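Encoded as structure tokens, the structure appears first; notes follow it.
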Amino acid sequence: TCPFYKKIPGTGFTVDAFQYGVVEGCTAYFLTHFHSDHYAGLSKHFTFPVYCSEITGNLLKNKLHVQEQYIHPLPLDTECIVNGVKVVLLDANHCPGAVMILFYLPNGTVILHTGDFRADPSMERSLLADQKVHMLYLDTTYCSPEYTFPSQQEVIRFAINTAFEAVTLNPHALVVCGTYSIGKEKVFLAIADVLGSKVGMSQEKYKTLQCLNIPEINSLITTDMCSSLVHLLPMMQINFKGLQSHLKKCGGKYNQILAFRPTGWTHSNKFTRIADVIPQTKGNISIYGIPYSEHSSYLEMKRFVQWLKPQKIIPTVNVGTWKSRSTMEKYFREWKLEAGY
Ligand code: NI
């Protein structure tokens, strides 16, 4: 059944709750972003109102074929009224079109639902600064102190410098980047920009990117693989067998592959700095796992919460085990005692 952490009290609303059939009492279904564990269940047969960003609404219409009459896009940073309740959508710093949602309950309670987010100090100067938030529905993906990672800018610097050096040493090297969802487009777009190439990809993936309102996108991507030396493939193909196979397909235009796997976290983070990352190599193929995260680190999460000072926290991730739930609740209490709220 629909879990309680997907329901908004004092409303008929649910958040990211599309795989439970008709939720009894739900008058509006919000969708924070277009990732499959969140939209699971949506299709052309859905006949309830869906509230989301413009970009998520483009994806619902073009990729899932949801009928336009049931898609309600909202502008960001704007007080809107939905079924009699004031709401605001804020940028979540996750993937394209991802939002956090502020609900202003008729009884005076304010609730923030982060969706999936990567906390940032810039959030401390949005509309969140203007009133108190009582309850926080929190993306706790990396809520444990082992989870450190570098800034996105540091990671993209490494990738740009690595790729440019390799292709300048060998003009017959191919760059390959893995993907399995929207998100992390800066990785392949930044590499292609330093090399003066467009990024080549499948027709399905090109369609997906053309929904994202990225400026000048027609200048940066293409479905002509032959004219490109940065290729995008399914994350599943980013291994030695998959890459050897791909190289055979390029007809001797290339003699070396340099590949990137933008992972979340990996246990080489606790020891190794970004400057010191190395690839796995077999023959003329090298694979780099780079820690490009679109979720908060532990310290970023902690700073956001200690700034916001909520009265109650409801985790939305890692809630399935008692050991995880108990651990998270311990950190929340530490943060509260340290900061004095
Ligand atoms: Ni997500």
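Shown for chain A, in order and in Swiss-Prot numbering: 700-1040.
This entry, so its header tells us, was determined using X-ray crystallography, 1.5 Å.
Placement of Cβ uses the backbone N, Cα and C atoms for every residue, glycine included.
Annotated in Swiss-Prot:
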type	residues	note
MUTAGEN	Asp838 to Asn	Impaired nuclear focus formation, reduced interaction with PIAS and increased sensitivity to cisplatin
MUTAGEN	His994 to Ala	Impaired nuclear focus formation, reduced interaction with PIAS and increased sensitivity to cisplatin
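For the pair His994 (mutagenesis position) and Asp838 (mutagenesis position), the Cα-Cα distance reads 8 Å. In the three-state DSSP classification, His994 (mutagenesis position) falls within coil.
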